[PDB]
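Undergrad: Let me begin by handing over the structure; questions about it come next.
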Amino acid sequence: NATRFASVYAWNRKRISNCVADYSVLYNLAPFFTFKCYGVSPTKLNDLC
Amino acid sequence: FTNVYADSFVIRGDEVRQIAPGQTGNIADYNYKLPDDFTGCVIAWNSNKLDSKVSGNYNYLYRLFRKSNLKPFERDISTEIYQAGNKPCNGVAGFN
């Protein structure tokens, strides 16, 4: 949801630890362009710790 | 033994580790299950020098998604689109 960004080489790393992240409102809406990855389904990430 | 049932299928080499009794995976849940009382053997062979294609082989397809857990030794011929939400799909992909 951030307005600003970074370039390809200069990218910042935001560490996500010790918090509860809600991805269930993103998957039931999906403005996201294309999800492609291997071996782990992104729709199965809701019950995983 | 009495009889033998041969199941001919092609699985990529990342997903062959889920073929064993009592696994969990994409193929190991919604496609092909092995129960704990299953008895038999697994035979595999490398088809990459024959059955592959440069632009990709679209002749075979596989199911990622199902509403519930599939019972083993059962084939799924259903062309029905998985509906996540309350919006009707009308046979095509779309919102939910």
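Chain B residue numbers are taken from Swiss-Prot; in order, the displayed residues are 392-487.
The backbone N, Cα and C atoms fix where each Cβ goes, and this holds for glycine too.
Feature list, courtesy of Swiss-Prot:
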{"type": "VARIANT", "residues": "B:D405 to N", "note": "In strain: Omicron/BA.2, Omicron/BA.2.12.1, Omicron/BA.2.75, Omicron/BA.4, Omicron/BA.5, Omicron/BQ.1.1, Omicron/XBB.1.5, Omicron/EG.5.1; complete loss of interaction with host integrins"}
{"type": "VARIANT", "residues": "B:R408 to S", "note": "In strain: Omicron/BA.2, Omicron/BA.2.12.1, Omicron/BA.2.75, Omicron/BA.4, Omicron/BA.5, Omicron/BQ.1.1, Omicron/XBB.1.5, Omicron/EG.5.1"}
{"type": "VARIANT", "residues": "B:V445 to P", "note": "In strain: Omicron/XBB.1.5, Omicron/EG.5.1"}
{"type": "VARIANT", "residues": "B:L452 to Q", "note": "In strain: Omicron/BA.2.12.1"}
{"type": "MUTAGEN", "residues": "B:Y453 to F", "note": "Decreased HLA binding to NF9 epitope. Increased binding affinity to human ACE2"}
{"type": "VARIANT", "residues": "B:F456 to L", "note": "In strain: Omicron/EG.5.1"}
{"type": "VARIANT", "residues": "B:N460 to K", "note": "In strain: Omicron/BA.2.75, Omicron/BQ.1.1, Omicron/XBB.1.5, Omicron/EG.5.1"}
{"type": "MUTAGEN", "residues": "B:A475 to V", "note": "Increased resistance to neutralizing antibodies"}
{"type": "VARIANT", "residues": "B:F486 to V", "note": "In strain: Omicron/BA.4, Omicron/BA.5, Omicron/BQ.1.1"}
{"type": "VARIANT", "residues": "B:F486 to P", "note": "In strain: Omicron/XBB.1.5, Omicron/EG.5.1"}
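For the listed features, I'd like the structural context: burial, neighbours, distances.
TA: Around B:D405 (variant position), taking its Cβ as the centre, 9 other Cβ atoms fall within 10 Å, counting all chains.
Around B:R408 (variant position), no same-chain residue six or more apart in sequence has its CB under 8 Å from its CB.
DSSP assigns B:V445 (variant position) to coil in the three-state reduction, placing it in neither a helix nor a strand.
DSSP assigns B:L452 (variant position) to coil, not to a helix or a strand.
For B:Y453 (mutagenesis position), applying a Cβ distance below 8 Å and a minimum sequence separation of six or more within one chain yields B:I418, B:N422.
In the three-state DSSP scheme, B:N460 (variant position) falls into the coil class. Neighbour count (other Cβ atoms within 10 Å of the Cβ, all protein chains): 9 for B:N460 (variant position).
Mapped onto three states, the DSSP output places B:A475 (mutagenesis position) in coil.
DSSP gives B:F486 (variant position) a coil state; it is part of no helix or strand. Taking Cβ-Cβ distances under 8 Å and a sequence gap of 6 or more within the same chain, the neighbours of B:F486 (variant position) are B:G476, B:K478.
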Undergrad: Identify, in sequence order, the recorded positions in B:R408, B:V445, B:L452, B:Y453, B:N460 that approach chain A with a C-beta to C-beta distance under 8 Å; the answer is 'none' if none do.
TA: none
Undergrad: Taking only the recorded positions B:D405, B:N460, B:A475, which one has a CA atom nearest to the CA atom of B:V445 (variant position)?
TA: B:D405
